[PDB]
There are 2 protein chains.
Amino acid sequence: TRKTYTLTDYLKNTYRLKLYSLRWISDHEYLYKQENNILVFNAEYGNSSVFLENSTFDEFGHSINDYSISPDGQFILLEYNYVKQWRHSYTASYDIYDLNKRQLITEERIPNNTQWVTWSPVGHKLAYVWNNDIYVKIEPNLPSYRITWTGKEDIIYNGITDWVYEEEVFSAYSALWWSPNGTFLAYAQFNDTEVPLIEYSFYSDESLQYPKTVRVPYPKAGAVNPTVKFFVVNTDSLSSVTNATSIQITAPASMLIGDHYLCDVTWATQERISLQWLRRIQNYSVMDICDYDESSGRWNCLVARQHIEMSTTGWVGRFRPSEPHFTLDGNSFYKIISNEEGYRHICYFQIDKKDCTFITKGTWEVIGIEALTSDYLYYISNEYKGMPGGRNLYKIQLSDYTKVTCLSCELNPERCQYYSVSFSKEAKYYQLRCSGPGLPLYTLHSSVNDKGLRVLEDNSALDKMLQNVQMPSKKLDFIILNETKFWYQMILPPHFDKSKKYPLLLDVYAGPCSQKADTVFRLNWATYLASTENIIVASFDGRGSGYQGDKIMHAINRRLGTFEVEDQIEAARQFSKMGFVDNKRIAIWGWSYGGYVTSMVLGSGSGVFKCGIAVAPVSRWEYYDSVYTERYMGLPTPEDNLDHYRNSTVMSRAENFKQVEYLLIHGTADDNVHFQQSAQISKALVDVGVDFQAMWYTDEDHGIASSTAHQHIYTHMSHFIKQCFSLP
Amino acid sequence: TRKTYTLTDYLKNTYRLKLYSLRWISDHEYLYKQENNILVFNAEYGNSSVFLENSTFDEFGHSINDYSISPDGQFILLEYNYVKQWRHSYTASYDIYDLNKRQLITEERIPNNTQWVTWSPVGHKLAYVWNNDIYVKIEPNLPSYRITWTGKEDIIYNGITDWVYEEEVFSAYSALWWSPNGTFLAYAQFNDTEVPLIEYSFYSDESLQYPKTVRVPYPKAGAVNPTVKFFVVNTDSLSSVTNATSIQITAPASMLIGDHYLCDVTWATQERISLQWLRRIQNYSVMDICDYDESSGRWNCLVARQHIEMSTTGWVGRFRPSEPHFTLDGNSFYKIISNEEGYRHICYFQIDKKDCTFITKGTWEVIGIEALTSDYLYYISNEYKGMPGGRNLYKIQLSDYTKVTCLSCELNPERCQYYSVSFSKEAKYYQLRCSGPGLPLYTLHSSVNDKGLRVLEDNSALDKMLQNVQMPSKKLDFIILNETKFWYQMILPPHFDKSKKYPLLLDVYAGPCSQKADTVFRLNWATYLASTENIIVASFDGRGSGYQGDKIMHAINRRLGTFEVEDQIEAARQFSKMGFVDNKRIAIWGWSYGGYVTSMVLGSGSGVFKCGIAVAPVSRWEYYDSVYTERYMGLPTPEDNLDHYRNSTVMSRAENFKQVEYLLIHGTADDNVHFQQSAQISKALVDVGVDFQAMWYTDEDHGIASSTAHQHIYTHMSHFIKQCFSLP
Ligand SMILES: *[C@@H]1O[C@H](CO)[C@@H](O[C@@H]2O[C@H](CO)[C@@H](O)[C@H](O)[C@H]2NC(C)=O)[C@H](O)[C@H]1NC(C)=O
Ligand SMILES: *[C@@H]1O[C@H](CO)[C@@H](O[C@@H]2O[C@H](CO)[C@@H](O)[C@H](O)[C@H]2NC(C)=O)[C@H](O)[C@H]1NC(C)=O
Ligand SMILES: *[C@@H]1O[C@H](CO)[C@@H](O[C@@H]2O[C@H](CO)[C@@H](O)[C@H](O)[C@H]2NC(C)=O)[C@H](O)[C@H]1NC(C)=O
Ligand SMILES: *[C@@H]1O[C@H](CO)[C@@H](O[C@@H]2O[C@H](CO)[C@@H](O)[C@H](O)[C@H]2NC(C)=O)[C@H](O)[C@H]1NC(C)=O
Ligand SMILES: *[C@@H]1O[C@H](CO)[C@@H](O[C@@H]2O[C@H](CO)[C@@H](O)[C@H](O)[C@H]2NC(C)=O)[C@H](O)[C@H]1NC(C)=O
Ligand SMILES: *[C@@H]1O[C@H](CO)[C@@H](O[C@@H]2O[C@H](CO)[C@@H](O)[C@H](O)[C@H]2NC(C)=O)[C@H](O)[C@H]1NC(C)=O
Ligand SMILES: *[C@@H]1O[C@H](CO)[C@@H](O[C@H]2O[C@H](CO)[C@@H](O)[C@H](O)[C@H]2NC(C)=O)[C@H](O)[C@H]1NC(C)=O
Ligand SMILES: *[C@@H]1O[C@H](CO)[C@@H](O[C@H]2O[C@H](CO)[C@@H](O)[C@H](O)[C@H]2NC(C)=O)[C@H](O)[C@H]1NC(C)=O
Ligand SMILES: *[C@H]1O[C@H](CO)[C@@H](O[C@@H]2O[C@H](CO)[C@@H](O)[C@H](O)[C@H]2NC(C)=O)[C@H](O)[C@H]1NC(C)=O
Ligand SMILES: N[C@@H](CC(=O)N1CCCNC(=O)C1CC(F)(F)F)Cc1cc(F)c(F)cc1F
Ligand SMILES: N[C@@H](CC(=O)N1CCCNC(=O)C1CC(F)(F)F)Cc1cc(F)c(F)cc1F
Ligand SMILES: *[C@@H]1O[C@H](CO)[C@@H](O)[C@H](O)[C@H]1NC(C)=O
Ligand SMILES: *[C@@H]1O[C@H](CO)[C@@H](O)[C@H](O)[C@H]1NC(C)=O
Ligand SMILES: *[C@@H]1O[C@H](CO)[C@@H](O)[C@H](O)[C@H]1NC(C)=O
Ligand SMILES: *[C@@H]1O[C@H](CO)[C@@H](O)[C@H](O)[C@H]1NC(C)=O
Ligand SMILES: *[C@@H]1O[C@H](CO)[C@@H](O)[C@H](O)[C@H]1NC(C)=O
Ligand SMILES: *[C@@H]1O[C@H](CO)[C@@H](O)[C@H](O)[C@H]1NC(C)=O
Ligand code: NA
């Protein structure tokens, strides 16, 4: 009898999934790390060489957290002293190593505690943010040029984002953009002067006698948001003037009438930049295309080149307006937008014409535009087999839209239905990354003829190990509700037997544009629960889920805490009606948005669930951040949508928690979903006399990802689940 | 067959203990509130008259929290708008009603948010504190005089204590002391300028969008402490034209050499005041005796009248140097101090004489001095039957110390072994309050011949109700350890059968000078645990406990977390060896200091305990307040006692928790034992991979006493204990 996939296996990573992370440094060479050694590979022949021996920094006196080679290969940026902050932000120290002279630079070093640094796209110019101010170095060993003087901790951010812009808008800490050949440096400036502060205690190491109070500007729903400004400085003039001028590009009149956001920055050419602005009521965005005026050194955006993008049924974009992809001459661009049927497709735009032309269509959607050459546009979509949970790479002929080739569909249809792609500098080569439903597979391909060059990593090692293990199986299918298909997936125990009644755990996220039913292969907690505990773990994408058209995604518009909650309850009913589910043992759990939904479900009084676990849940929308909350709920005022804000809290369903077993967990240093949210749930439960289980994690954030806490929380949830299901 | 004392009975107070709280207003009469009516009683005969009708304030508007009748019976201070702060502090609104003219006063009324107010001991003058400043009103309807102007929130405290002085020194918010006839008003002034602040979150009602941050000047061990000054002001010579003049009495030189505290203020006569000062290293105190000089108007404290009290084995006094009891003329006084054998007895002092004379002696202790006349001194001790957990009222003839008469011992030996007393003004009458082992019994007596006048309240109603309940019994006995006897108590289930094995729960506090083994009758959680769950609840008084001499109490000096912890493990070990205890089911629980001991026991690796519960425990002494911690631990510096501060923590024992079941509870708004303490405990367990149970209580402080929380915590603990014991 083969062993099963146990909890320890999951927590200890005994069965390691291999990947192949490469970095294109040109149109046909990439870097790969093998044995702490940085090797350079020739894509065409697969032959390589040592780019940087591991023994190169033995006597550095510091552990190098990451590296970055300048575009011209002349220098390398060494990052150490990594200090994590939020999801993407962190501070670190940096040193530059001169590859040709093989000497480490020791003059005019990058300051310690630098918030962000990036090479220019070409050459070896450097731009970094320190103490909230931007600096540029034309040469690694020369003095820096200061670009801004207004930077102020927690107040003015130049070149970097504030908490909400980092988390909800740019998904990055940096807020600066080098133009294509590096002449100009554009950046955003955020002013959080009047933004309220979230405050919580951080206890730190046992040696700290007095707890520290963390204070970060964070706008909750309906609160004062940060204002923003955009500028562009010409770095080429830095060595000719004492103080180079940052030219401001003001937002359009349609945005200045009220609160708004800068939501996208994309350079089109060396002298044309595009910007998208979004109104605080996120259903109206504007794109300005601005050209450099050489005579006045100013930037002008002709209204004839201004493009409007709005929505009548919801917000704009899946999570925000999509990014434009310009043709070489910068006179036209491709952008994904939802069509008249509500499906997201690629529209072709002339920069000075408002009507665009869709180049793809159908009851499926384009996930993203991956590359654009003078002849072809490549993109990933879920068109194949009508599976919204699948992903494939396509190629469309620019001179004939009826010519579309699927570059990955048939490569290995039984093992690979979820693809990701990585193109070389000029798209001459591309690495395909298959992540499911079989073992991940990485392959390298040639664009000139779309031929497979070779297999980079097939995970044979793991496949070998997984042979002596009773692995669970995965079922991806759908059920029909109101003439509409709704997908679900099930992690089934080994030797599944449909004649038996298995306990069921509904794994839920269910946030707007989410997708929990897909063809991806994962080794996670559900693997253990299904393999060792013979527990069926299920997920369901109901109303509000993504990649299936706006009719489904925008169904929860201004109504969070309703349909996506009910549909989840309905999904459980349908499952127990499949005959292999023990209706007496049905649980539900989720994290983040999932915790909210789990809590809302447990408080519905449906009688369908026996117990449930919520990890770091939202409890009332007024406690979450403005950008994300208002996108779906509008403003919490009586003139807008306050009644629903008050009607969709977890606390108001406290009395119904008497019918179930609840486990509430939250990290105390959670800067995203504040502990406050679970503190209010627990108080509501205590207030109506409801018993439940709770667990706080000291100094842990939204991810509760520290190694020990990660193991502690899943171990704790396992006991609770096993107990609720009466499992030995 | 009949009902048992259930958890609901404990939580809903089904069985209420009746009391008889009277207030002496002279040497012959007292006030007693009955049916919301205030009656005046004649002690000699028991006849009464209505002093103030309950309906007198029907249309008052506000709900009266409490009342206070001026010493001359002319006025009544009405308290409303009560808002609790710490253990003793609070603010409220006050109104003064004229009893003579049966009219409420509307002119020059006491401000709102008043921090403290008190009548003068004689007549009807008033002294109140508002915005940290002292005010005085000679007549209820006249404008008040500002005494201090330095009052500054969280910085300068005039007439009221800061956090630590309130909690650890005076056990009161008040820092005002009227001279006997009200001529003088002495007060202390606290300066917390450099005292670090403890900060934590307060969430409030769910309507509060942003959590509030509470900040309180709180000196942890080793931190900067507040400084203090003492003043005396003549209130008979106040002017509305000139600012009042305060005369400062500085501390003795032996104190000014370093950090110190003002630990006691006691007026001797109309013109003589005594103050005791304590060095930061709490084993050396000094009493100054100051006389008013009618010539200069200054207060002079003759060095010849200075009295030093020190300890070579520990700190001075039980929790602080005891209070002196002066004779009528104020030339001599009585005070409890430990004798050469280490037992606390009454010493008689001459104000200008260095050697005092002990008037009581023996291997037992005087608890407190209760009354003094020219012929007798009345006191309470635990001498009777050599039971350190019993209390009785005695009187000793001042002209012949060999004549000691016990006044309560034989009143009702089977029902009453624990007395408390309340004398009238000149000690002409006294009320005896028996609180165990039987039901509380209140009686009135006459001092002239120690006659028992009458029974005020015998709780015969409760007695009748308890007859239909299967109530548990209490066993008080001792065990021997190294020639020394240590007492313990066991709450035994109904129909106790020593031939059966009962699970056992150790109820522990064990702080320095604590006593958890006594003859007091209580209806609490343990009553329910024994009566309904058939669990034995034991408590043990080991090394470090009080009322048994310094050899036992000072055993833990400079070494907390050692002997008192080891002694509990020994008691349990010994109880486990008794025939009626199931050694496979032994548990331990505690709150505050008891939470610390419980945690230290569970992390000892003794193997005696299966599970335990810790509520708001101290986890490392550097986190607790200075005045209390340093009293027993000295300073946490390497030249003093830092090493023991570092190895007396719970965190260091984390690894040993693997073999027990632990439930850790704590209120998030705990201003006493900061949540930080449990937060560091949880983080430590997480770090070594130990699973445990937790529960935080949103916005609850150290007593987790709000109605809903109190029911919730005990419900949750009851479930945990029953599950640990396999009890249905
Ligand atoms: C990968 O292999 C190719 C071809 O084998 C290498 O090309 C070299 O091209 C230069 C041209 O100046 C010749 O002098 C070398 O002799 C060629 N090498 C060989 C082996 O023929 C290329 O350098 C290799 N790249 C890497 C990264 O190893
Ligand atoms: C950031 O925004 C704040 C306003 O929220 C600006 O501060 C104001 O500046 C004006 C002009 O200097 C003053 O008259 C006001 O007193 C300021 N108001 C406040 C609330 O501080 C600030 O100048 C902006 N900073 C930048 C760099 O744009
Ligand atoms: C470089 O130029 C900028 C922009 O003119 C200067 O910033 C101004 O600084 C003055 C005071 O030093 C302020 O009154 C202005 O409000 C600032 N404007 C901006 C946009 O920040 C900056 O000080 C200059 N640096 C040097 C060294 O001259
Ligand atoms: C990058 O693009 C910029 C902008 O077009 C180039 O700068 C211009 O260079 C031309 C020379 O053909 C001059 O006429 C202009 O004065 C420059 N404009 C500005 C704003 O500086 C720049 O030469 C390009 N860089 C490289 C390396 O080719
Ligand atoms: C309270 O005691 C004070 C102090 O002994 C009394 O005030 C003194 O009274 C005498 C007699 O009239 C005066 O000659 C002194 O000048 C007063 N001394 C001071 C410091 O004021 C006061 O009379 C007593 N109060 C009552 C109500 O008896
Ligand atoms: C009061 O306690 C202190 C501290 O225990 C005693 O002072 C000295 O403290 C240091 C550091 O712990 C020791 O090395 C000394 O042995 C202690 N004694 C002396 C004389 O230095 C102090 O003695 C105690 N005071 C009394 C009256 O017992
Ligand atoms: C208790 O009873 C006595 C009666 O013996 C009351 O009488 C005393 O006081 C009265 C006024 O307060 C007078 O009218 C009596 O003359 C006086 N008698 C004696 C012997 O002192 C006394 O007041 C009563 N006390 C109360 C509180 O009701
Ligand atoms: C309260 O105590 C403070 C601190 O001991 C006194 O001020 C002193 O400390 C300040 C801050 O550390 C210094 O800035 C001052 O120079 C120092 N002395 C003075 C006179 O301020 C402060 O005066 C005290 N206040 C009262 C009313 O006693
Ligand atoms: C303390 O506050 C109370 C309530 O605010 C004051 O009482 C009055 O309350 C009414 C409304 O209830 C207000 O309009 C008045 O301004 C308040 N003052 C008066 C004189 O009516 C109360 O007066 C305050 N205490 C003091 C000493 O002023
Ligand atoms: N804050 C939101 C960010 C977000 O949704 N993305 C970044 C912006 C674009 N979109 C994405 O795909 C994600 C990824 C993911 F979070 F997974 F949705 C996530 C988020 C939602 C929520 F309801 C919580 F209570 C907590 C939380 F962290
Ligand atoms: N802070 C201490 C106050 C104290 O002990 N008293 C006030 C001063 C004089 N003494 C007493 O008798 C008490 C009564 C009691 F607290 F019950 F001991 C109590 C205390 C001790 C401890 F270890 C904690 F973690 C929390 C706590 F609240
Ligand atoms: C490079 O260093 C790593 C780690 O020290 C080691 O595994 C590897 O053997 C080294 N490179 C080679 C070619 O051995
Ligand atoms: C960065 O910090 C280190 C450690 O303090 C210091 O030695 C070094 O000089 C610093 N480098 C710079 C550029 O400030
Ligand atoms: C944008 O959303 C608001 C809120 O529902 C709505 O009133 C307004 O008409 C919308 N604009 C468009 C173009 O739909
Ligand atoms: C005073 O009011 C209480 C209730 O508040 C009531 O029980 C009592 O009867 C009243 N007093 C009298 C003398 O009736
Ligand atoms: C009393 O002292 C205060 C505090 O300095 C001052 O402001 C006030 O004017 C003084 N009043 C008189 C009458 O001197
Ligand atoms: C006496 O008993 C105590 C505990 O009460 C123990 O610690 C000690 O070692 C024993 N012996 C002596 C000499 O104190
Ligand atoms: Na009698």
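Note that chain A carries Swiss-Prot numbering, so the residues on display, from first to last, are 39-766.
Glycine is no exception: its Cβ is also placed from the backbone N, Cα and C atoms.
Under the heading active site, charge relay system, Swiss-Prot lists A:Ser630 (among others). Other C-beta atoms found within 10 angstroms of the C-beta of A:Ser630 (active site, charge relay system) number 18, with every protein chain shown included. Following the DSSP three-state reduction, the secondary structure of A:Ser630 (active site, charge relay system) is coil.
Classification of A:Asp708 (active site, charge relay system) by DSSP places it in coil, neither helical nor stranded. For A:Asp708 (active site, charge relay system), the same-chain residues that are 6 or more apart in sequence and have a Cβ closer than 8 Å to its Cβ are A:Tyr238, A:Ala654, A:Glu738, A:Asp739, A:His740. Annotation source Swiss-Prot lists active site, charge relay system at A:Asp708 (among others), citing sequence analysis.
In the three-state DSSP reading, A:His740 (active site, charge relay system) counts as coil. Here Swiss-Prot flags A:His740 (among others) as active site, charge relay system.
A:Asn85 (mutagenesis position) counts 8 other C-beta atoms within 10 Å of its own C-beta, drawing on all protein chains shown. In Swiss-Prot, a mutagenesis experiment is listed as A:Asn85 to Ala, annotated with the note Does not inhibit dipeptidyl peptidase activity, interaction with ADA and homodimer formation.
The Cβ neighbour count for A:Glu205 (mutagenesis position), using a 10 Å radius and every protein chain shown, is 22. In the three-state DSSP classification, A:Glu205 (mutagenesis position) falls within a helix. While the structure shown retains the original residue, Swiss-Prot records the mutagenesis experiment A:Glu205 to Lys with this note: Inhibits dipeptidyl peptidase activity.
A:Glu206 (mutagenesis position): 19 other CB atoms within 10 A of its CB, across all protein chains. Among the mutagenesis experiments that Swiss-Prot reports, A:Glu206 to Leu is described with the note: Inhibits dipeptidyl peptidase activity.
Here the residue is the original one, while Swiss-Prot reports the published mutagenesis A:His750 to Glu with the comment Inhibits strongly homodimerization, dipeptidyl peptidase activity, interaction with CARD11 and T-cell costimulation activity. Counting only residues at least six positions away in the same chain, the Cβ atoms of A:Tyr735 sit under 8 Å from the Cβ of A:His750 (mutagenesis position).
Here the residue is the original one, while Swiss-Prot reports the published mutagenesis A:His750 to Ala with the comment Inhibits weakly homodimerization and dipeptidyl peptidase activity. Taken residue by residue with DSSP, A:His750 (mutagenesis position) is part of a helix.
With a threshold of 8 Å between Cβ atoms, none of the recorded positions A:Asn85, A:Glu205, A:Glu206, A:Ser630, A:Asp708 neighbour chain B. According to its DSSP assignment, A:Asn85 (mutagenesis position) is coil. All chains included, 20 other C-beta atoms sit within 10 angstroms of the C-beta of A:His740 (active site, charge relay system). Taking the Cα atom of each, A:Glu206 (mutagenesis position) and A:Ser630 (active site, charge relay system) are about 14 angstrom apart.
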